[PDB]
Amino acid sequence: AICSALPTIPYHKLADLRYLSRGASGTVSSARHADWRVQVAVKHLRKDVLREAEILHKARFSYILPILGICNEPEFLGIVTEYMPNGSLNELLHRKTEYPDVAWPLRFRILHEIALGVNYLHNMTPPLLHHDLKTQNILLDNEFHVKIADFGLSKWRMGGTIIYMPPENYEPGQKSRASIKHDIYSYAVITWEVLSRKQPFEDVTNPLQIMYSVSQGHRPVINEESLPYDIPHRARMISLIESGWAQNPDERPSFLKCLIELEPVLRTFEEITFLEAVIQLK
Amino acid sequence: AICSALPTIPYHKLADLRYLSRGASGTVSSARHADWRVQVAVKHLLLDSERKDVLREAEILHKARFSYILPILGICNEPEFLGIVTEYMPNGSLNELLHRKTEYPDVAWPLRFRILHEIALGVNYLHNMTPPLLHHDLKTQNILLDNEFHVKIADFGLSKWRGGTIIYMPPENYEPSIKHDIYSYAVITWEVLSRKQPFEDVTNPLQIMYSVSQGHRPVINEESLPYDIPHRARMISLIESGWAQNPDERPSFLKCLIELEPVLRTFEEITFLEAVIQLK
Ligand SMILES: COc1cc2nccc(Nc3[nH]nc(C)c3C)c2cc1S(=O)(=O)C(C)(C)C
Ligand SMILES: COc1cc2nccc(Nc3[nH]nc(C)c3C)c2cc1S(=O)(=O)C(C)(C)C
């Protein structure tokens, strides 16, 4: 029966408000809270903003973007969260000039924390299904620890890129929106993307042509060029990817199964290697 | 009107339960959550008032959620067992970091200043709540350190909405205030910058209490606070105003933070990372 209320933040308490990005969800800005003396992120532009705040507030966990409050005024409506200084996983994987090396321990830690975050959502009462996982909404804190964001399409078990969407979701309905095998598919594509640092379906022009290929059973390429033979635990990771993005949803594993497979892999990395991987990025 | 409920954790979902420490508040054990696959910490203990105290602590932790407050994950509320489940802090307490000198020969200045800044950020947040939450039991022992040595404030047993060690207690509190936490903070600051035990040459805690009531404080000289400390004069000023005999002369955490902000800006981000790697 222990209940915590989300604080209401007056818009005038946000100082040094600076534009970060503009998306479908709305505009993201950075700011500093004048009383709390911390940096914050603000997602702004009704019911859909409040629904996302409610989900973030209820789904609080170590690998979920921490919500600090809501701006609910006639003048302004926005979601206030902790500021993620290292942006998104998408930026880390594809900004190769900015990041020439992303050490294996760190890539494996990121994959483990994404699975830990999604598993938590799935274990809630009732289960919370993300349904829009992408490298763009896997955010990175000051020490490159994962924070999952974007709960706009996230539904309680009661436009942009399609590369993380299972083929059965292309023509939606009751069954597809209800599916508990959607997030694992997205996770399988993210895993491939993290281990290769390549754009899934890079050689395909139209995203509609990607959709046609995926429905036939075609997936991002698994070979020596995309996934080199020097990748730690390559065979095990390939097995996880291929089961995760299987055409038949029934053949895709649960996040629990995924985590039990990843735990021995993560134990082979000494703690200092995670620290060294992060310093290499600065 | 957005409300979040604290999850109830069945005791059987806590695997590898191992003793860590025993305190006045209760026993602390480490464990792993069988479904969530994460390491956790459990603070556990049979009386109506004793049960109510644990529920009070869990309520405070749940309501006072913030970046520098120990994150609560759930409550174990069973006939068989009653406990508070939180994130596991792998680096223990600030007390251990400052005084285990063989384990930690160097604690670089950027990290010491970052710790001091995060303690002030955490306490300021508590003070800014509606109504204000006053810690009233700040000590180096309940300043916990996460995997990257970021601060998490714990122990909300004595924390009130507006025993043990007396070294962090203002003299007016001996015979029973929004000016208690700043006093504790001033002692913690001295302790962080010196790595010495406050009043180390005293054989009885009553001798500390008598000294403090007479306006005497931990020594500030070249031996305790060397001349090579970054921003030494400013830090000494903060310490001395923070532990002033007259509570009215002690600053607010807002003032304290405005004082610390330019100090923290002089350190490049990579120096914090290098300070942590030096500890491993
Ligand atoms: C450094 O760039 C960003 C930092 C962010 N920190 C926290 C949250 C962000 N976005 C967000 N998602 N959902 C909510 C409710 C909020 C505030 C952040 C977003 C960015 S960004 O927009 O520049 C990026 C890296 C995603 C393009
Ligand atoms: C590594 O040692 C500890 C880690 C801890 N991690 C999280 C919480 C702890 N204590 C706690 N305080 N309040 C609550 C509700 C809880 C669970 C931790 C305590 C320890 S310890 O007891 O070994 C130490 C370092 C304080 C002596």
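Chain B is numbered as in Swiss-Prot; the shown residues are, in order, 5-49, 55-171, 187-200, 207-310.
Yeah, the Cβs are placed from backbone N, Cα and C, and that goes for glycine too.
Summarising the annotation, Swiss-Prot assigns active site, proton acceptor to B:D146. According to its DSSP assignment, B:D146 (mutagenesis position) is coil.
According to Swiss-Prot, the feature ATP binding site maps to B:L24, B:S25, B:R26, B:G27, B:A28, B:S29, B:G30, B:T31, B:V32, B:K47. Under DSSP, B:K47 (mutagenesis position) is assigned to a strand (E or B) in the three-state scheme. Neighbour count (other Cβ atoms within 10 Å of the Cβ, all protein chains): 27 for B:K47 (mutagenesis position).
Annotation of the published mutagenesis B:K47 to A in Swiss-Prot: Abolishes protein-kinase activity without preventing ability to activate NF-kappa-B downstream of NOD2; the original residue is retained in the structure shown.
Annotation of the mutagenesis experiment B:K47 to M in Swiss-Prot: Abolishes protein-kinase activity. Reduces FAS-mediated apoptosis.
A mutagenesis experiment is reported in Swiss-Prot for this position, B:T95 to W, and the note states: Abolished ability to activate NF-kappa-B downstream of NOD2. Using a 10 Å radius centred on the Cβ of B:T95 (mutagenesis position) and all shown protein chains, the other Cβ atoms total 21.
Per Swiss-Prot, mutagenesis B:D146 to N is noted as: Abolishes protein-kinase activity without preventing ability to activate NF-kappa-B downstream of NOD2. In sequence order, B:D164, B:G166, B:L167, B:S168, B:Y192, B:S214 make up the list of same-chain residues 6 or more apart from B:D146 (mutagenesis position) whose Cβ falls under 8 Å from its Cβ.
Within the same chain, residues at least 6 positions away in sequence whose Cβ sits under 8 Å from that of B:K209 (mutagenesis position) are B:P194, B:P277, B:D278, B:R280. For B:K209 to R, Swiss-Prot lists a mutagenesis experiment annotated as follows: Decreased polyubiquitination.
Around the Cβ of B:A28 (ATP binding site), 9 further Cβ atoms fall within 10 Å across all displayed protein chains. Note: the ATP site is recorded as B:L24, B:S25, B:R26, B:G27, B:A28, B:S29, B:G30, B:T31, B:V32, B:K47; in the same chain, B:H48 also have Cβ atoms within 8 Å of that site's Cβ centroid. Listed recorded positions: B:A28, B:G30, B:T95. Those with a CB atom under 6 Å from ligand 2: B:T95. Counting only the Cα atoms, the space from B:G30 (ATP binding site) to B:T95 (mutagenesis position) is about 14 angstrom.
Across the binding-site residues listed here (B:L24, B:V32), the residue whose Cβ sits among the most other Cβ atoms within 10 Å is B:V32. Counting only the Cα atoms, the space from B:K47 (mutagenesis position) to B:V32 (ATP binding site) is about 4 angstrom.
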